Structure formats: structure tokens, C-alpha cells
Amino acid sequence: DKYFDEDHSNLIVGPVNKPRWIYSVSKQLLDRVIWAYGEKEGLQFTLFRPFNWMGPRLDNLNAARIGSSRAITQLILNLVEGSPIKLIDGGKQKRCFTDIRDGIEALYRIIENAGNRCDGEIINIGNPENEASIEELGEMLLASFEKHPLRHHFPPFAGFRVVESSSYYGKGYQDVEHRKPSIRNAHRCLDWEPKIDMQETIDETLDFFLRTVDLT
Amino acid sequence: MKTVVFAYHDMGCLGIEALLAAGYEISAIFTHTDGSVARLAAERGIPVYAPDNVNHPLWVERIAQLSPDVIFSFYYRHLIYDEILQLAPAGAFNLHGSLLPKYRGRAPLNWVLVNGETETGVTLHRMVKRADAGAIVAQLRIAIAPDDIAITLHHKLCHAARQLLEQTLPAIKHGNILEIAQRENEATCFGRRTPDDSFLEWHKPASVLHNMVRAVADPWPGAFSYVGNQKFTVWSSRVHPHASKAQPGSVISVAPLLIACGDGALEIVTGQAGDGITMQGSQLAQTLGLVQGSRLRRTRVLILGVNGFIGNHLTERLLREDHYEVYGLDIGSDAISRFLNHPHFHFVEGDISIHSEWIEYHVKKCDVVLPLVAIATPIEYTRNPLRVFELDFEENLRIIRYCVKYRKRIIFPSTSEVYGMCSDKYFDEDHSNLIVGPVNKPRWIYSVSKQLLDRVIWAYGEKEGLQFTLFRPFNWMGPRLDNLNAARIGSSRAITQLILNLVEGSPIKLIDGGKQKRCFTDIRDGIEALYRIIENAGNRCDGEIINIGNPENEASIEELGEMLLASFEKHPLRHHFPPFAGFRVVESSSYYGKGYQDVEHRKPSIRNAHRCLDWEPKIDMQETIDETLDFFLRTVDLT
Amino acid sequence: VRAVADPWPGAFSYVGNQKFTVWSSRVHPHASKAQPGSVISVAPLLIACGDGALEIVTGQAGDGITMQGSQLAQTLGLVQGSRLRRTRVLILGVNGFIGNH
Amino acid sequence: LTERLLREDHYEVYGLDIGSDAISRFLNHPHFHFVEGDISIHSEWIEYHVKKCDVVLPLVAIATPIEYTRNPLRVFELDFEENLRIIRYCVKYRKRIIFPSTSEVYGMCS
Ligand SMILES: O=C(O)[C@H]1O[C@H](OP(=O)(O)OP(=O)(O)OC[C@H]2O[C@@H](n3ccc(=O)[nH]c3=O)[C@H](O)[C@@H]2O)[C@H](O)[C@@H](O)[C@@H]1O
Ligand SMILES: O=C(O)[C@H]1O[C@H](OP(=O)(O)OP(=O)(O)OC[C@H]2O[C@@H](n3ccc(=O)[nH]c3=O)[C@H](O)[C@@H]2O)[C@H](O)[C@@H](O)[C@@H]1O
Ligand SMILES: Nc1ncnc2c1ncn2[C@@H]1O[C@H](COP(=O)(O)OP(=O)(O)OP(=O)(O)O)[C@@H](O)[C@H]1O
Ligand SMILES: Nc1ncnc2c1ncn2[C@@H]1O[C@H](COP(=O)(O)OP(=O)(O)OP(=O)(O)O)[C@@H](O)[C@H]1O
């Protein structure tokens, strides 16, 4: 679907021989169990689905050294250590990046649960307006990095390089070509609307992490 | 000219060199990881690559970029195929180590020694769809000395190749070559030799055996035999026409170590006991304990939920064979009571959530575990999602873990429902994507639960060596598929539910029109395939996921209903039951409740089954309908 | 690199997290105000040392195949840029004779 | 020992073991009560019988030297831990225990 809908979209994962979906399927089974408990035992719940939230503290440069971090924070490690930014399978796949500030605001509203409008609700939280390919993310990041005050402390850019997903994630990786959320439920239950634009999130994030590097 | 080379090992280096000295421009070299072809390429400043599959689009695209005139293959191990081969206008030639069309298979250097040929050679032929079949561009004979061994002949061939290329390579560079086609009715082919192919069978002639030790002498693995439980390797042999009334395999003497063969005797000049160091025969004789004397229970299957539809039928099948011992536990026992007197059947009435001592002890004791305990009647997915989750998922995950703990083989029953509303014409175990609906459509809790289990078993296999085989049944049906009683609560699969309708005189409802279809498989077909999986011939089922269904028996629920009705009307017992109340379309919600969603079509790919089991469904649907109907009608008490 | 050249394990270094091995070297008295460890050029692959530069003639990134330096430079992502908490002790019975001391 | 005890009339023999080929000949004996079990799994039976019987002879072990070096931990767990559990059932239910020590306990005594 053009818009992943909490109440109508179908869920699609790959073959069992594509273990990257173990996470997806695990989280889905939990959503279903919570749902059953809600229906069959009165559990009061609210499920929220973040859409590529990013900003300061999204992982750390150190974990990124092992690939154990999300894209944005990983690419920052690249610029920092002077290694090239690899675009898994061309990096043409896109995502909708959401500023952590927007995300936390929506979540806050959910905790507030004004009018109990969130009970039994499944709510996506993302900014459908910040859709961008990983390649574009890499460029925007690079642009900011070049203008940054601390730039001169790090090595010269080693450039962008297309890489086979297998050589980064190992055998059994498969990915999502596009991901955009429907934010109707969020609007209906929280009267919420994402506001911060992607570029601003990129700047915030980059700054935080660059000032994380000990220079000496 | 300009070329792209695919080389490896020795032939690879002489090939690249010959090519260089001949004035060719090498755009790139493709080789493998581990004289090193890479080092050479590196030393010459020729871009070298080692992908696992050069046939991949990216590479094909990149190789095309280089725009090569001709392609050469000098002992490249992976297989280069058409797609890329035809990118070279001048063609693609390969250098094979035999006098084609003879020994066109692989491992010719060894095979020719095995069969004791008197000569061999190198052939540079064109690459065509068929392996080593292409028109010959040049060939060159080599005499195999009586005292030649794999390694010494290897150099012989290398030297020959260096000479053949040296002169026929400049020829190709222009256009002076004749594609002398191959005499197809003379070609011989051989396959990969495994170290088990170098086993010595003393009943054969000393000549034969002697060629064996030569064929695979050091640096190759070598010819081996056994002294009781002990395995030793013969590195140096020596045929003795010196007869010996001694029976083949017996030791004629220990100095020299002379073994009696079917024809003449073989002298073991040097060899090694086990992974020991090499030593002279006389010493090897001692370290093996030789003197003048000759050289060289049933499977326990654990079935949990043995009284079930799959369970009882599988038990019947296994009990037929003699090499099986069946251990089973279940809440009920009416389906397996007929086996209680069988010596190889050990049943016990238990609950997977209570009787731990027995269950664990038996996973620990048996050889294969088949956890068939579950709830697989759709109505229950929406009606009792949590009971399904706990039994189908949690209870089984516990058994899966007993299996990894005691390193046992587990043949876990997956489901065709794991594919969900997949859109492929054929649901493929290794390629189809899995599609389910929203969380507000609880019918998928079963599908998703079984899928997570498949994935966990898969991780245990990959990360912890668990030996497994997942099998997915596609609407299997036949006698005992549920029971008329459970059907009174909707707790049964379609076929058995519709029979209850005919029996009680209530209408057959077609959920949402009943236009959705399924591929119905006869339980006899299913059990046969499963049996094969237990047999696991050649271990061809390890780590495999196998669908089991008859793609030929596709039918809509409406058609199933008609076929059933037709049989029912012709059944001898018909007059005992009320008049047909007719078919009636019904909203799924009024039968399954809120949150139901279904599969519009389900057909399996049965390739894997064919490949791993050499299995193929046989029984046609109508026959299954009859069987099933008859069983259940004769279940009804008439009085 | 000579001392442990093939068939020996070989001399190695790191490009960030990546480890690579130098099989063929070549000293260049050719100065370079470049600080030691930084890449002077990628063709030939010339690394600035404490005294003079070292040219990596052939090497391999990780466990990959050997290749000429220029190519090794690319496969490592090199351009003109530089190459290459406290311990927690748990004491149970810490108040004891050995422990407190 | 079972053969020996089964000869006398004043004995009732209860036994558990992984195997049963050596004692199958006694399965028909009225005074012999055998059950195929594992000391590390079948607790209900083991505890109930230490509680029910008069003397306990914990003969489960691994006593083939190669195993001491080859599988030291398996030896430790079975020979020591599993048995320490039986010893304790005995003190819990105040039962007589005829424990099988070993000449190997003397080691290289002089
Ligand atoms: O916050 C989100 O919505 C989701 O973020 C991640 O999943 P994903 O976005 O697929 O993966 P990232 O690691 O964030 O990177 C996105 C894509 O960029 C690409 N990428 C990443 C890293 C890199 O160095 N290069 C590169 O091209 C990969 O194809 C990767 O899948 C998490 O795995 C999800 O649990 C989470 O819900
Ligand atoms: O053996 C199979 O492969 C699968 O069978 C069942 O799932 P399913 O085939 O969807 O459901 P059935 O109860 O067998 O009936 C098939 C369809 O017939 C229709 N039906 C059923 C009953 C009835 O009275 N009327 C009717 O129209 C329903 O739409 C139903 O989904 C099980 O739920 C799966 O776990 C199993 O893998
Ligand atoms: N808690 C339990 N303990 C032991 N056995 C159980 C338990 N719950 C269910 N079972 C058993 O599981 C058995 C197998 O289930 P059933 O025959 O209904 O389906 P199935 O043969 O797996 O069907 P399909 O092959 O269509 O999935 C039942 O006969 C039942 O006795
Ligand atoms: N159950 C327990 N839980 C926690 N600490 C304990 C317990 N039993 C004893 N201890 C501690 O262990 C500490 C260490 O023992 P202690 O100082 O007597 O000897 P030690 O320093 O080990 O002597 P040596 O070095 O001569 O063997 C004691 O100070 C005591 O507090």
C-alpha cells in the first residue's frame, strides 16, 4: 500500500530462509496476543508504531562500529572515521524519517489518553512528509557534515559506494523498498500532526554525535 | 585481443601467462578464495575479482562493460553460464584436462589413473550449453607412465597445457582455428569423486587397486581400507603377480606388507594408520596389529499427539515397517487403541502441559520427534486466540527446545496457512512471501504463530546445529479428520463439518459464497510423503521445508460441497439421514465471528517434495471424499 | 612485510574497522609533510611513514584475494586520508581479610 | 545384586535404570519391581521410593576411567551431583543408605 494502514493494510514478509523478518513476525505475534488479551480479558492497551524516528541518541557511534545501529547513526560513523558510506543494494529504497521530537509528542499524547480515545487503538507515528531514499539521506547528511564547525577534525570523505546487502547484513537479508505511514488514527485519537522537517533532524543528530567524538 | 579470464590454481596461472605472452590484453580476472591466480593478477596489475556467483546481473553487467573480444576459462571452479558467455564475439574457450570427448566429466586427472589409461591430454574447446561438449579448437596427447601418480601426471598435463596454449593461442588471436566438432557418440563423462570413492575392495585385481592408490596418492586424500575398526591409508602400492591361495583381503606377509587381492597381491610400500605419520609398510603393519589375518536396533520415533488425524495414520504406517519403534502420548486414544497390542508401539495417556517427566525423558531417549499436538480448526483462532497461542506456540516451543538440548532430530509440522493470502499461483517453500491481514483480523494468530516457530527452528538449525525438517500439509483429508461431534461446535475442518450437515439434516453453508478454493490432499498421500521424510534417505531433508499436497485436487468449497452431496445421495446408508436442507451462502462473521478473513486460493509447489523425497501425490479428490464420507457416516449410531 | 611475506601470515594494518595485509612493499625516500599513517596516494598506494613513505604493491583486504595496491586501495575505501572505560572487578565477600585489603 | 536378593524370600526389590537387558529376566518375579527411568528426570518415582523403601543403593554412575579425562563434567554431574541428591532424600526420610564408594578414593596410596 502507498500508506501502511493500522486497520486495513495486509502484512507481508518473506520466506523463512530470510531471517531478517524474525523481528517483524515476533512483534506482530505480540501485537496479536495483546489484542486477544484486550478482547478476551479486558486488557487496556494501545499499540504504537514508530516510523523511522531519528535524532540525538539514536544508538551510538560505538555500536555502529559493529553495524548495530540504524542507518543515520551508521553513516555518521562513516563520515567520522573516514570510511565510505555504503548504500545497501543501491540505496534507492526509501523511508519516511520522523523527528524524535514529533514522535515523543505523539507518544506523550497517547499516555495522556485524553477521552480514552486511544484504548484498543493501533497508532502509527511518522512524518509521511519526510520520505527520502537512503541515498538522499546520505547526501543530505554529507551536505551538513561539510558545513559543520567540527568538520576539519575528521578525515576526507571516502565517497558513496553501492554494496550487496549480503555483504553487510549477511545471508538471509531482505528489505523494504518503501515505507510511508497513514497517520489518520494519530490525527483522530491524538489531534497530532508531525511538524519538524527531515533536514532539521539530520542537523540535530549529526551535531549530537560529532560532539560525542573525543578529539585528542 | 581483449579478454576476461576465469582462472584458478596452476592451469590458471600458466593460462594467464600464456595469454599475456601471446599479446592479449586482460581486462579482468575472476578467481576464487582459498600457484595463486590472485597473486599473479596482483603482481601483473590486472584487476582480479572473486565473487561467489559471477552469473549475477551486476557482474554480467560489469563484465559486459569491459567489452571483451573473447573469454577464457582455465580451471575456474564455479560454473559460468550462457548469459555471460555470449558477451564475447570471438567466443568463449575452456581448457579441459582430458582428450575430449573422453573423460568430459570432472576430475579427469584422477579418473584416467583409476581406469588405468595409457594416455590422456589437454583440450582447448569452445564453451557451449553442454558441459565440455563444445567444438575442439586444439588437443594434445600425453603418455601416462606406469609409475605415474596424480601429482606427477598433473605436472605432465600442466606442461602440456603450457605448450598447447603457447601455440594455439596466437592462432585464436587472428582467426586460424577449426571447430572440429565432438564425436558425441564417443564422449565419456565422470562426476565429482568423494574421498569415499578411494575405498579399496581387495576382491578386485591387484592392478585395479594399484591404480586406485596412484589415482589419489599424495597430495590427494589417498586410497584407504580398514583393519577391524581401524582405518588406514595406502600411499605406495606395488602389484605382485605372485599368486597366493589366500582369500582376498587377507594378509600374506608383514614384511613386505603384502595383501592378497582377487587377482595377485598388492604390496603396501608406505601408508599411515589413521591420522598418524606415514611409514614403511612393515611398520604400518605393526602399528595396525597385523599378522597373517584378513583385512576389512530400530529407530525410535516419538509422536506427541499420536491420537490425532496425522498421528494415528502415521502410526499405522510406521508400525508396518519393521525398523521402527513408535512412542506416543496424547489426551485421547480411540484412534490408536487398535495398536495398543503391537509390540513396537508404546502409548501413554498424557498432556503436553503436565507430564514432563515422560515427555522430556522420551525426547532424550528417541531419535526423531514429531510434535503434532495442536489446535488447527479455524473457528478456534477467533474464538479462543489465547488457547491456540499457548498450545500451538508456547507448548511446542518447549518441545523444540528439548530437542536442541538433547540434540535430536525434529520433524516439525508447519502449515500451508503460514503463506496466508500469498498471491503466487504456487506457494513456494523457498521463495513465496507470506501475507496475513491486520491485527484486527485474529484468524491469522495461528498462521503467524506457526511462522514464528518455523523461524526459531530455523535459527536453532543455523546457529546451533539442530537437525530439522519442516513439513507443510495442504488441506489433507480422509477418515478421522476431526469428528462429527466437534463439528457440532464448528471445531472441525470443512469436509467433516459438511458431513455433519448431511447427517443432521441442516443446510451446508458456504462461507462468503464458497467460491474460494483449496487443493485437497488424500491422507494416504500425505502420510507417504511424511514417512519418506522420517526415512530421510540420503539426509536429503535436513534443513528443508517441504510442502505436501496434491496441486491436482484444486476445488472451491462449493465444488467440495457438491461432490460430497453427490456421493451422499448414492450412499447405502443415505435413507437413514434427513432430506438435504440445501446449500446456503453465509457471511463469514456469522460462523467464525468478528475478525475472520480467509484465503481465496491455495496451491502448493511440490518441487521440494519431488527433489527430497521422489514423491508425487496420486489419489484423486473424489476418492478421498468417498473414503471420508463413508467413515463418518458409519460413525453415526443408528437407533 | 618482507620478514613475514607469503607463505607466512604477513604484515597487517587497519582501515578503520577493516584489517588488511601488506604482501609487497617498497620504500620511497620521497618525503611527504603528511603525518605518518595517512594516505599519500591511491595509485600507487603510498602510505606516509615516520621516515619516508611505504608503497603497498600488493595486499588483501581481510580474507579476500590478493590484488595490486591501487585495487586494494579501492576495496578498502581509501582516498587521501589516515590509516589505523575502567575494569569492573566483582568481589564476593569483599569485607573479608583478603577482600578489604 | 538383584539376582542375589531375589533368591532370599525376605526381600522386595525396587529398581530404576536407563537400560533393562540385564534385569529383564527378573521382570516376571513377584518381588522385583523395575521401572525404566533416569535419575536426572524421574523425580516423583525416585523420591517416593526412597520414602517408601528401607535401604537405598545408589549405584548410578560412570566408572570407566577414559570418561574421567574425556568427559570430566559429565562424570562430576552424574557421579557427584545426582547422587548427592539421593543421599539427601535419604537423610530427609531417615533411610539407611548403603553407598558405593570406590577403591579409587585411596588414589596412589603407598
Ligand atoms: O524505526 C523504524 O521504523 C524501523 O527501523 C529499523 O529498520 P530499517 O529502517 O529497515 O533499517 P535501518 O537500519 O534504519 O536502515 C534503513 C535501510 O538503510 C539501508 N542502509 C543502512 C545502513 C547502511 O550503512 N547503509 C544502507 O544502505 C539498509 O537497506 C537499511 O535497511 C528497525 O529495524 C525497525 O525495528 C524499526 O521499526
Ligand atoms: O490443512 C490445511 O492446509 C489447513 O486447514 C485449515 O484451514 P482452512 O483450510 O482455511 O479451513 P477449513 O476449516 O479446512 O475450511 C476451508 C474453508 O471452507 C469454508 N467453509 C468451511 C466450513 C463450512 O461449514 N463452510 C465453509 O464455507 C471456509 O471459508 C473455510 O475457510 C487449518 O486451519 C490450517 O491450519 C491447515 O493448515
Ligand atoms: N494438551 C494436549 N496434550 C496432549 N495432546 C493434545 C493436547 N491438546 C491437543 N492434543 C492432541 O493433539 C492431537 C492432534 O490434533 P488433531 O488430530 O486435531 O489435528 P492434526 O492431525 O494436527 O491436523 P492437521 O494435520 O490438519 O493440522 C489430537 O488428537 C489431541 O489428542
Ligand atoms: N553467606 C555469606 N554471604 C556473604 N558473605 C559471606 C557469607 N559467609 C561468609 N561471608 C563473608 O566472607 C568473607 C571472607 O571470609 P574471611 O575474611 O573469613 O576469610 P578469607 O579472607 O577468605 O581468608 P583466607 O584468605 O585466609 O582464606 C567474610 O568477611 C564474610 O563476611
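Going by Swiss-Prot, the residues shown for chain D are 331-440, listed in order.
From the backbone N, Cα and C atoms, a Cβ is placed for every residue, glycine too.
Per Swiss-Prot, the features are:
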type	residues	note
BINDING	D:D347, D:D368, D:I369	NAD(+) binding site
MUTAGEN	D:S433 to A	40-fold lower specific activity
MUTAGEN	D:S433 to T	No activity
MUTAGEN	D:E434 to Q	No activity
MUTAGEN	D:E434 to A	100-fold lower specific activity
ACT_SITE	D:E434	active site, proton acceptor
Residues D:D347, D:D368, D:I369 [recorded NAD(+) binders]: greatest CA to CA distance in Å: 8
Recorded positions: D:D347, D:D368, D:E434 - member with fewest neighbouring CB atoms within 10 Å: D:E434
For D:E434 (mutagenesis position), the three-state class that DSSP assigns: helix
All-chain count of other Cβ atoms within 10 Å of D:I369 (NAD(+) binding site): 19
CB contacts for D:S433 (mutagenesis position) [other CB atoms within 10 A, all chains]: 7
Of D:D347, D:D368, D:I369, D:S433, D:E434, chain B-adjacent recorded positions (C-beta under 8 angstroms): D:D368
Shell of the NAD(+) site beyond D:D347, D:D368, D:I369, same chain only (C-beta within 8 angstroms of their C-beta centre): D:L346, D:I348, D:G367, D:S370, D:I371, D:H372, D:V390
Integer Å distance between the CA atoms belonging to D:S433 (mutagenesis position) and D:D368 (NAD(+) binding site): 26
Between D:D347 (NAD(+) binding site) and D:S433 (mutagenesis position), the C-alpha gap once rounded to whole angstrom: 24
Length of the line joining the Cα atoms of D:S433 (mutagenesis position) and D:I369 (NAD(+) binding site), in Å: 24
Distance, D:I369 (NAD(+) binding site) to D:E434 (mutagenesis position) (CA atoms, angstrom): 23
